[PDB]
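Visitor: Shown below is the structure under consideration.
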Number of protein chains: 4
Amino acid sequence: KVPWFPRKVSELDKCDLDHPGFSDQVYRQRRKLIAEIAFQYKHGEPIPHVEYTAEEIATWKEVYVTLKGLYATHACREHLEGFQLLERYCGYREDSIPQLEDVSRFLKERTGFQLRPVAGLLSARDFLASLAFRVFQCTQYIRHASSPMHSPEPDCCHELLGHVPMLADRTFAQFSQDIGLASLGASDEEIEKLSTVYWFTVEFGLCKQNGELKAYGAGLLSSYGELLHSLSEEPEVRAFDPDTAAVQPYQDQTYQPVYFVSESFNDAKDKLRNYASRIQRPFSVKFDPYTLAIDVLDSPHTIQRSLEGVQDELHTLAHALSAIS
Amino acid sequence: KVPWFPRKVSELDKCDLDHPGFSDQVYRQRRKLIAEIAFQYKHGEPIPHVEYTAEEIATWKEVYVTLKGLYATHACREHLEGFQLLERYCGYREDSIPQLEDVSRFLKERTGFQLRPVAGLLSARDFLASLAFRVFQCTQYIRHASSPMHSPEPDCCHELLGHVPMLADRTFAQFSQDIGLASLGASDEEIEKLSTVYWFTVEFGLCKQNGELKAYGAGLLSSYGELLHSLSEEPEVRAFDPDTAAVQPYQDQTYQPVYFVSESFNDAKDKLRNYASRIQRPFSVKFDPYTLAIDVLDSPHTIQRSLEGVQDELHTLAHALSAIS
Amino acid sequence: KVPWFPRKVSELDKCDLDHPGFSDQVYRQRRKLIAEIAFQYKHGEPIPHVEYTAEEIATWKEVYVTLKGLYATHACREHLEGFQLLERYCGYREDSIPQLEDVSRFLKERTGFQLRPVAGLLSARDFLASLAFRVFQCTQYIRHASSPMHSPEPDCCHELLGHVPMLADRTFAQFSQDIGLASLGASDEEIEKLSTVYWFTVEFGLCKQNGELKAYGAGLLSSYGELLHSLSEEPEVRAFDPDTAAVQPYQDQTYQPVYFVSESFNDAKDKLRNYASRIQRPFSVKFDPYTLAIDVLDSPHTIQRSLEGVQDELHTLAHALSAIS
Amino acid sequence: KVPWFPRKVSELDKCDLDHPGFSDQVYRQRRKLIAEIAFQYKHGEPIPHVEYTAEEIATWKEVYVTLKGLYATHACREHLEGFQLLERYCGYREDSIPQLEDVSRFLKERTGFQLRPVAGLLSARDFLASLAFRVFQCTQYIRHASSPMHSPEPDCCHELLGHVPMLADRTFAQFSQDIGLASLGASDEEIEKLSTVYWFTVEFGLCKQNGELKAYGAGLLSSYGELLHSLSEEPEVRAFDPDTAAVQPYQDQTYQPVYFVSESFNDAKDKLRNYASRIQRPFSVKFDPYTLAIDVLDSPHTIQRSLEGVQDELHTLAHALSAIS
Ligand SMILES: [Fe+3]
Ligand SMILES: [Fe+3]
Ligand SMILES: [Fe+3]
Ligand SMILES: [Fe+3]
């Protein structure tokens, strides 16, 4: 009736001909070796390092330097600041691919997010379920060296340059987890809608900052050509509205003809939660950050229990107010 | 002026003739080997297992069975419930010493607490600083097999039977962290007072439940004889008051002549925070559970920032209320 | 530097050739008699009754029956419900003009608003200042009997049929007071902007309800012809945005060519307060409903003081939660 | 099942041989005239003035000057400050009895309390019900001039010197209303207990301030002899505890042998509300200060509705925080 959903972060352990390397056997083996890490991974273990070969490091260096050249003019400020933090503390550079375990430690200390190696495109419900615990299911393999500027699937370049930097921002990290919180136990229809909102924000969203249009969608930030086109006069840009985006069809191959612009991440977050209010449901969930668990609020008592945590917090703020006078 | 205090859980890495085994060289080497783990330990690593020798396991089995016999009549209910949870999920039993890493995982998922192997009695400020991040500095060695019923220092028996079970209770875990939060940057005088409140609660506190007196202090719960005496007609028992306890002298060797009884953990917690209000300070701290960091609240802006987290939470509770009607 | 503003509701006591009756001396005397009540009125006194002459009652009956015929199709639901409440409990009918004192008692018990007899169009700052205490400065005289369907100035018909019913709704009443709260001590420039937002909402606002467009602006609800035109294909209707409305020029004589539509009163209220955030100011005000006073929040301490009221309230909600389980 | 209780302040309109003037017919007529005002009074009307005769004014002057001499040494600070405010703004003096209507206006603007003339000792439930709306049922007649220093019943001296000044303090006013809120719809047994808590606090309570014992109970503050005895070595003084006080027997004629001392009004208020939590009830009430109504919280929806008021308020405090930086 209500599909199953994880309630503890532990439980996430239960959750082509045209491809540039389809006819490379050395590459198809590198992959199986890398997917291997995702398949044997359990919550709580340090993510195993991958020793990238010089050519892999070379594909990274091209994607990196090229996109790096567009960020100052095309990216939202959250991306620039997070990309700068990654360079300062997580060894981001053009001559070496970062290790997931070092990036995860960096995200845990900045916004509480963490990474989990994944074998390649997860089911929509499992992906959003993971976002609910501030866990980003992340690929560890690189795109075939023959087409560095273009990748069908999400590779580590797309993950580490496209997603990770925005996850270092407090407000965006909360927006992402909110989409995942909203999806827990939701119907398949509601999962597809949420996946679509996700597509038009986390993946291909645009935002307005000091009158200028800027990208924040990972699919834009890890794509040289799409990045230039998203800010051009060619696609149509609509005001972000969770309801409108949820039913906007879209496709995978070519650039997007339509994008949604949010006014601010706090505005989009507010619009996403009023949207989540209207989702048909006999309960609500609230994340418990101390234990990485999902509390189900389905009675006056469970709501009262969380309220108590909130009243303790307000007590702390009252004390801070006398302390500073 | 304000002493240094950790603001990230990472930073905790910067924080006798009469002894039953003083004249045992095999034991004095077991220790150095065990202290070794504490000294080489860094935040975030799985805590290294210790292979306990049959006799060590034998000392454990005696302390365990003996105290286990008093719990139903002498221990507070939080201890009984947590001890039961430990048996059900953390393999507590008389024939094997539990591994710190399995107990820590258990605490992380229950109350967000975690353990850290420590070499033996830490400085007061560093100990309370650690409590601020819900980190319990925990010994890993066992008491000399010659005097199983008595141990000068805190050994793993005292830690795992005395402290751990109460840390599995939501309210007590928050009380402990509160003492640590209150101690951050406090003066040496204020550290000694807080250490004393800690002594009379976490270590030797008594509480009243359904008109009956019961123990919750770890030093009582891991001590056969003291446990019986604390509930007898011999010592004096006073109503718990943070101010009164902070200046009560006490000693280490013999049983305590005076104990403090709290009415409920929520009552004691409330009394401890009004106490923390009166501590001379130009700021307050609030724990950020998503990143295991300490936020210093020293301006209208930092207070506003935390308030926003609280307002998001209240939004979640409002939504839970419509969802259940 | 910061203009003076009332801080107690008591202090409000310190705050044409073309006209249809310009050449009626009996009418010009009725007015002076009525303005008289406004000029001698002090906060806290019952508002003096006015004995309306049969013809006055006749002008009322025409305006009433005519507009009454459009409400079911043109008015927002808040107006219909409040107009129904007024009929049920405040004797609204076509054959007698209601007395301000009975309407005020009705508003006090429904939303806490109250009326105050006013002599005729107040200064912008004084008008908005009054709205801050949930006091609606209200005219008591009727429009000249020669042109019942049209009135230059706000008469009692415009006040009692146009404004009063929306003030009976909890959310709209809070929106109105918010505009007044925001105006306290604000610069003249900021008063004109707020007056303009007021013009496009309270006076001539439109709102959308179940996909249909509806009026809520008093100037629409007390105007037969404007009411029909505001919902027609003739004027331009723009999405409500406090920033855009504040600088929209407008005029007095003819119908409005442009109106703003809010999605919901809660949405408009939220948009009005984010607008009020960006108003240049070294303080904020919060209404104290127990004493009808304005608290100025200009230090950590005054903010702490109000927080305490809020924490008491949250304590009440926690108790209500256990009571209902 | 649940007795009826007012939900609107309007509804309060539905709620001896040894006596010094029993054998005075001129006095017994003065009374009937004064009781008259209470019987014909309706909520919202200005309280009718009483023209006190010179001798009445003379009894007042004696009680006033005598007690006035003990306040600096025997009264809590809230009483001294409120008595000073009354002198500064409400014409308190030894040569004229204050008018209820001027005192009520004073209380409305200070703490939101108001007075209502009452004929003489009301039923316990009706008295506490009135306290729920911050309405103090107050006598308007004076004690017989023959025994100025002693009065069986509560006269205007007892009300205006004993009660009124404490009602001018924000925290005490909230404590009093809380007792009334707690009594709404409660059983007769629960009314008697609450009446007893009221007796030992509002009427005869003692409090501790800077290590010194002080009175705040109206029955103490309007009684020369009891005032001296309550602070002497003769009666027993117990720590205030709502549970203990509720079942303490007491009598009317002689001084009290036992009193309860609260540590602070905020402490007593907190202890009174935990007491109110344990009262058997399927709902909770919350006062709506804008309309002087009682909201019954008996479902997730009604609780959600009040929560929204609280979230608006927290929004105001967030804005005040940026405004002051
Ligand atoms: Fe992606
Ligand atoms: Fe210990
Ligand atoms: Fe108007
Ligand atoms: Fe009394």
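Residues displayed in chain A correspond, in order, to Swiss-Prot positions 163-177, 189-498.
In case you wondered, yes, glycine gets a Cβ from its N, Cα and C as well.
The Fe cation binding site annotation in Swiss-Prot covers A:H331, A:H336, A:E376. Annotation of the published mutagenesis A:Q310 to H in Swiss-Prot: Does not affect Vmax for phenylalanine. Increases KM for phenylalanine; the original residue is retained in the structure shown. As a published mutagenesis entry, A:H323 to Y appears in Swiss-Prot alongside the note: Does not affect Vmax for phenylalaninet. Increases KM for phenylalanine. Swiss-Prot lists A:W372 to F among its mutagenesis entries, and the accompanying note reads: Does not affect substrate specificity. Here Swiss-Prot notes a mutagenesis experiment, A:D425 to V, with the remark: Shifts substrate specificity from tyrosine to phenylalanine.
Where in this structure would I find these features, and how exposed are they?
Guide: Counting every protein chain shown, 21 other Cβ atoms lie within 10 Å of the Cβ of A:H331 (Fe cation binding site).
For the recorded site, A:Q310 (mutagenesis position), the DSSP three-state label reads strand. The Cβ of A:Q310 (mutagenesis position) has A:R289, A:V291, A:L295, A:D299, A:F300, A:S303 as same-chain neighbours under 8 Å, each 6 or more residues away in sequence.
A 10 Å cutoff on Cβ-Cβ distances gives A:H323 (mutagenesis position) a total of 14 other Cβ atoms nearby, all chains included.
A:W372 (mutagenesis position) counts 20 other C-beta atoms within 10 Å of its own C-beta, drawing on all protein chains shown.
Just so you know, the Cβ of A:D425 (mutagenesis position) picks up 7 other Cβ atoms within 10 Å once every protein chain is counted. In the three-state DSSP scheme, A:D425 (mutagenesis position) is classed as coil.
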Visitor: Please identify, among the recorded positions A:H323, A:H331, A:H336, A:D425, the one with the smallest Cα-Cα distance to A:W372 (mutagenesis position).
Guide: A:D425
Visitor: Around the recorded Fe cation site, report the further residues of that chain (criterion: Cβ within 8 Å of the mean position of the Cβ atoms of A:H331, A:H336, A:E376; site residues excluded), sequence-ordered.
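Guide: Other same-chain residues near the Fe cation site: A:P327, A:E332, A:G335, A:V375, A:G390, A:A391, A:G392, A:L394, A:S395.
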Visitor: Roughly how many angstrom lie between the C-alpha atoms of A:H336 (Fe cation binding site) and A:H323 (mutagenesis position)?
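Guide: Counting only the Cα atoms, the answer is 17 Å.
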Visitor: Tell me whether A:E376 (Fe cation binding site) sits in a helix, a strand or coil according to DSSP.
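Guide: Note: A:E376 (Fe cation binding site) is helical by DSSP.
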Visitor: Gap validation: 11 unmodelled residues, flanks A:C177 and A:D189. CA-CA distance in Å?
Guide: 25
Visitor: Which one is it: of the recorded positions A:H331, A:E376, A:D425, whose Cα lies the shortest distance from the Cα of A:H323 (mutagenesis position)?
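Guide: Sorting the recorded positions by distance from A:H323 (mutagenesis position), the top entry is A:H331.
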Visitor: Whole-number answer please: how many Å between the C-alpha atoms of A:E376 (Fe cation binding site) and A:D425 (mutagenesis position)?
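Guide: Roughly 12 Å, rounded to the nearest whole number.
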Visitor: How many whole Å apart are the CA atoms of A:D425 (mutagenesis position) and A:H331 (Fe cation binding site)?
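Guide: Cα-Cα, rounded: 15 Å.
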Visitor: Can you check what DSSP calls A:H323 (mutagenesis position), collapsed to helix, strand or coil?
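Guide: In three-state terms, A:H323 (mutagenesis position) counts as coil.
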